[PDB]
Amino acid sequence: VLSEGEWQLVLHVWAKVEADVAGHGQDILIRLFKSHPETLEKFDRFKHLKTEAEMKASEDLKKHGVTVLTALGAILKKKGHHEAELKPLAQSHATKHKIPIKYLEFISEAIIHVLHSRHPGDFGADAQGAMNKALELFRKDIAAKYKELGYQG
Ligand code: HEM
């Protein structure tokens, strides 16, 4: 359970992200695909992309980055009270997209890296730890839904 102060650190940096949702979403997906190429293979939509320059040039990738970060921002702003938001997301990611919880750990690393690069003054160690706790809570709750559905592993 995050404290109120932890949530305030999370949402303070997140309000900075929302000034350029699309640039953040590109940086995060590109970092994910470069650091963990197995993740790119889950996207029939993107797996034709073979270089970082091609990834940066893809408008459809930039669009999907906005989809992803908009969903995550709506979850963070619930400060843990996010059951309604996670149901469809866990369902689609477990049963349609076939995304292991481990790959959610990978994108969480990518999110934290990009926030640190773009917002260092609002992403000191206290805020890094709070955002790690928020993303852990996200993964914990998704993992429980995966387990219900027979996909935790
Ligand atoms: C912060 C974590 C993530 C969030 C908030 C998120 C959010 C979303 C949303 C909102 C959609 C569209 C609606 C839906 O299908 O449920 C989507 C689609 C999808 N996501 Fe995620 N996602 C996350 C992580 C991942 C990861 C780590 C992968 C793969 C390694 C992944 C793979 C996919 C795929 C394959 C689609 C379908 C894309 C398409 O063909 O249109 N997601 N995601």
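Residues displayed in chain A correspond, in order, to Swiss-Prot positions 2-154.
Determined by X-ray crystallography, 1.2 Å, according to the entry header.
Cβ coordinates are placed from backbone N, Cα and C, and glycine is handled just like the others.
As given in Swiss-Prot:
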type	residues	note
DOMAIN	2-148	domain 'Globin'
BINDING	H65	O2 binding site
BINDING	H65	nitrite binding site
BINDING	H94	heme b binding site
VARIANT	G122 to A	In metmyoglobin
Under a criterion of Cβ-Cβ distance under 8 Å and sequence separation of at least 6, what residues of the same chain contact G122 (variant position)? none
Can you give me the same-chain residues 6 or more apart in sequence from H94 (heme b binding site) with a CB-CB distance under 8 Å? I100, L105, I143
Just give the helix, strand and coil counts over the domain 'Globin' (2-148), going by DSSP. 115 helix, 0 strand, 32 coil
Same chain only, sequence gap of 6 or more: which residues have a CB within under 8 Å of the CB of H65 (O2 binding site)? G26, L30, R46, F47
